[PDB]
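First up is the structure itself, then whatever we jot down about it.
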Amino acid sequence: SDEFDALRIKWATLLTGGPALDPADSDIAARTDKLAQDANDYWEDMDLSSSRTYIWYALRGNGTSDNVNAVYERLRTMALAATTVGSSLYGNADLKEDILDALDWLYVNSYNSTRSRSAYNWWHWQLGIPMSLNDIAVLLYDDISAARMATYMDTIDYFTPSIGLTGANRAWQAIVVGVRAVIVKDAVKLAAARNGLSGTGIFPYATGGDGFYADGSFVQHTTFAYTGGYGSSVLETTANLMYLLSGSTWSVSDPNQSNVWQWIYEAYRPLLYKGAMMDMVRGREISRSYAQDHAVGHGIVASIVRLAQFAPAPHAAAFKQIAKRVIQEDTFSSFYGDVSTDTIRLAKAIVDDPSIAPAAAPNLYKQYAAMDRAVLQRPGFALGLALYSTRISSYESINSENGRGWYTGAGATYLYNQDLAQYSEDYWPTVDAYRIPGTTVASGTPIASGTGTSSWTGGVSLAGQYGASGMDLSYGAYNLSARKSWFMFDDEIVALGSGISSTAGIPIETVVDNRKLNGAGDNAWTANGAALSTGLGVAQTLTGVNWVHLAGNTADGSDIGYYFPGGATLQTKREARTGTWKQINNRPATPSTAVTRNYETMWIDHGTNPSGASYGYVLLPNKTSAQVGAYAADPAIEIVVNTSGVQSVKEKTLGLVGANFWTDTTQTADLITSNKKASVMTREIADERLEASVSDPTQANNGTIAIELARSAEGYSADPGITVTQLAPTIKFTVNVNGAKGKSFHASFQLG
Ligand SMILES: OC[C@H]1O[C@@H](O)[C@@H](O)[C@@H](O)[C@@H]1O
């Protein structure tokens, strides 16, 4: 028994679930039956004759990365069904030989060192295929002759001989070099893989470019928010590799590995909602039918469970609590339904352990300044806000993926509630891509993929409880500019727009919402107390509307109210939309099956060539018709200002005042006065204390922000970087935002 021999068995168990895997388990049973079934269909119509010019007719083409890569995945699936306890194909020797022969056929006809290491698509040749190959190698290790194993691992070492990329890609090389190292028992290479994790975009926090940021953000491809896309892969790969090496000669020792624990707390947890990984941070992956939010979420929890196996306390235990909660929260799609059998085994051990209680649900506001994202988590609902600027791009679309993601990150609001299916069930291929909720656009007109021209994108966080965000809008593809702000309070979100001007000669609109409805598309809804028609295919204009209520898809926990201060005119339509994933993902493997979903879409029409137009609306999650009606009668919020210079809102019951200042001039909103671009929020406790949070959203101010609060104080306490120069008769202080990178600075004053 070699050490490598031990590692190999360890990895094999990670793939099959080991010999302990209990096939009596209801969920484990399902996972294997499905694996065996899939393995059969593949084996069944597989071309076995030595004359064959392809393995599977439907995948022929020894020069198409996609096809070849897909052929290895299938072989991988077959190898698993032949080594997983409970599988009807377990041990079947014929199946094993067929897999091996197919592998030989590929080495000769398509996968060998005579090909360009950089031949499109490079990813497939250097990472995708090798990862599948190693897995087969490890699973059929005993049945693989030294001769064959040579042609297998030599080719791999050819394409990927070392580690030198960043983020997800560097991690992928690491798992490729490492797993191969264990197979060919090369201690050098293996030590090389372990060290690769300390590289760019992984263990060490990034200050720019790809990687994880100290504020929890995750970037990939230089300018895209990717926590849920490439980020998922980095987490999965890093967890799998760290677990393999853990407790061995090549165990990870880099001190930065502790940042991995923080990833889970600050980078992932806040973006998870009852099993779903928010689409706003999944990039172009939202266009993948096999990777909708809950499916992706399950993958992330699977990694957390993996980390829980070797993570040091208290982390290990905390990870268990978080996984247990999410597994119990997701009643939409079973967690055990789409993760590895080993994950199921390990997960069940946590859920059935009574000594382990579910973690508390997150309740907070967080500003992901490095990736122009913000998230609000409350009991009963979550709000995700996607923005873009000179630092982050509008959306990514490469390799024929995400062709209609134009506005998915242009001041887009994503509401999460009891309807856990809202963004799954083919939302993306059917939703009107020109009307993404919360955005302001030129009707039916797209924009390009790229960074913006304004740096004012971000917001402030008040003690991680409340917050405000803003985005200076100016599209490049066409003339349209506006100031958009969002104020997040306890149970309402206030959206404000001003300075909406255009010369594009195209109608401009602001999408209040665009929700997928139930199967019948008959959700009930009211306006100003009047029941509205619920028939599909009906468009209608609601004039002089103060409030609207829309019943959700669940009995409770998914209703949404809309309040319009000062009244508004809404353009609406309830229609059935048809689409195909092929339309937004034009790759071979995408199903071209048509699907139909129902929608209720509501927008404000600003007319053509508007000048200084504006809007204001409040989202009231989980309230009944009556409640929304009551609210509109005696609103808790109050619009302090909504000009192109400053947008401010007040929350009378909580004593909160938020303000976004758009220009570098002295301006005043309620009790707040600022001399520069800033996002400010204050909380006043009658004759007790006054709290304030300030941030420089532009991340370009090399000096200070001078703030003045119209209140008299007796004393203070503040974050370093703040200098109070006066407490009476009014409060005055400056904030050193030089190199702050969009962070919030807090100060607390004792009132007379
Ligand atoms: O499509 C091949 C491969 O490309 C990478 O860039 C990522 O998008 C992966 O998720 C994907 O599997």
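The numbers used for chain A are those of Swiss-Prot, and the residues that appear cover 26-777, in sequence.
We read in the header that X-ray crystallography, 2.4 Å was used to get this structure.
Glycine is treated like the rest: Cβ placed from N, Cα and C.
Contacts of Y255 (mutagenesis position) defined by a Cβ separation under 8 A and a same-chain sequence distance of 6+ are given as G192, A193, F243, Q245, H246, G308, in order along the sequence. The active site, proton donor/acceptor annotation in Swiss-Prot covers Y255 and rests on a curator's inference.
In the structure as shown, the Cβ atom of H246 (mutagenesis position) sits within 10 Å of 18 other Cβ atoms. Positions annotated as xanthan binding site by Swiss-Prot, on the basis of experimental evidence: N146, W147, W148, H246, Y255, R309, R313, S314, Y315, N424, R612.
Long-range Cβ contacts of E676 (Ca(2+) binding site) within its own chain (separation 6+, distance under 8 Å): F512, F514, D515, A661, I662, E663, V682. According to Swiss-Prot, the Ca(2+) binding site annotation covers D515, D516, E517, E676, on the basis of experimental evidence.
Residues within less than 8 Å, Cβ to Cβ, of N194 (mutagenesis position) and separated from it by at least 6 positions along the same chain comprise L152. Under the heading of mutagenesis, Swiss-Prot lists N194 to A and annotates it as follows: Loss of activity by 60%.
In Swiss-Prot, a published mutagenesis experiment is listed as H246 to A, annotated Loss of activity by 60%. When secondary structure is read from DSSP and collapsed to three states, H246 (mutagenesis position) falls in the coil class.
DSSP assigns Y255 (mutagenesis position) to a helix in the three-state reduction. The note that Swiss-Prot attaches to the published mutagenesis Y255 to F is: Loss of activity by 50%.
Around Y315 (mutagenesis position), there are no C-beta neighbours below 8 angstroms that are at least 6 residues distant in the chain. DSSP gives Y315 (mutagenesis position) a coil state; it is part of no helix or strand. Looking at Swiss-Prot, the entry for mutagenesis of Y315 to F says: Negligible change in catalytic activity.
The Cβ neighbour count for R612 (mutagenesis position), using a 10 Å radius and every protein chain shown, is 13. Listed in Swiss-Prot is the mutagenesis experiment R612 to A, annotated as follows: Increased catalysis rate but decreased affinity with substrate.
In sequence order, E426, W606, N610 constitute the residues six or more apart from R313 (xanthan binding site) in its chain with CB-CB distances below 8 Å. Taking the binding-site residues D515, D516, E517 in turn, the residue surrounded by the fewest other Cβ atoms inside 10 Å of its Cβ turns out to be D515. Other residues of the same chain near the Ca(2+) site, with their Cβ within 8 Å of the Cβ centroid of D515, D516, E517, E676, are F514, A661, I662, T678, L679. In the three-state DSSP reading, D516 (Ca(2+) binding site) counts as coil. In the vicinity of ligand 1, defined as a Cβ distance under 6 Å, the following of the recorded positions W148, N194, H246, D515, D516, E517 are placed: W148. Around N146 (xanthan binding site), taking its Cβ as the centre, 14 other Cβ atoms fall within 10 Å, counting all chains. A distance of 45 Å separates the Cα atom of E517 (Ca(2+) binding site) from that of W148 (xanthan binding site).
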